[PDB]
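Engineer: Got a structure here, written out as structure tokens. Questions coming.
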Amino acid sequence: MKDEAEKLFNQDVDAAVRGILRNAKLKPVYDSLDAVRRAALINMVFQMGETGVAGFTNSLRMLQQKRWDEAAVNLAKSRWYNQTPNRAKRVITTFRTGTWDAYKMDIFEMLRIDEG
Ligand SMILES: [Cl-]
């Protein structure tokens, strides 16, 4: 099994939320979202880091405007998606729908699945 040093840490979850709040490229879209779509954003920041997610300007813009389909289509074109497509497809469904369909849940259990 995984080393204890390599497991999911609640504090790293909290670091992702802090990172969102203190980045003007992230907090406005987070604030605009419902709780389930917020979990998708937390996941993405947890995985690739604050700076990286803040680079997704076009797609976050779409999310902030409730343009769910356009956001999902755009996110699936990224290098991120092609790197980790199973995970990205789950996160994208969560952004698109505001449901846990892709995990059938809460942010911790979502990450517990995605981190493996
Ligand atoms: Cl994957």
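Indices start at 1 and increase along the chain as displayed.
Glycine is treated like the rest: Cβ placed from N, Cα and C.
For reference, Swiss-Prot lists these features for the protein:
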- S59 to I (Swiss-Prot position 117): 500-fold decrease in enzymatic activity (MUTAGEN)
- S59 to F (Swiss-Prot position 117): 10-fold decrease in enzymatic activity (MUTAGEN)
- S59 to V (Swiss-Prot position 117): 50-fold decrease in enzymatic activity (MUTAGEN)
- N74 to M or F (Swiss-Prot position 132): 2-fold decrease in enzymatic activity (MUTAGEN)
- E115 to N (Swiss-Prot position 11): Loss of 84% of enzymatic activity (MUTAGEN)
- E115: active site, proton donor/acceptor (ACT_SITE)
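Thinking about packing and proximity, how do these listed features fit into the structure?
Structural biologist: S59 (mutagenesis position) falls within a helical segment according to DSSP.
Within 10 Å of the Cβ of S59 (mutagenesis position) there are 24 other Cβ atoms, across all protein chains.
According to DSSP, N74 (mutagenesis position) is assigned to a helical segment. Taking a C-beta cut-off of under 8 Å and a sequence gap of six or more, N74 (mutagenesis position) has these contacts in its own chain: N58, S59, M62.
The C-beta environment of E115 (mutagenesis position), restricted to residues of the same chain at least 6 apart in sequence and closer than 8 Å, consists of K7, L8. In the three-state DSSP reading, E115 (mutagenesis position) counts as helix.
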Engineer: In this deposited model, 8 residues are missing between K104 and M105; what is the Cα to Cα distance between those two, in Å, rounded to a whole number?
Structural biologist: 8
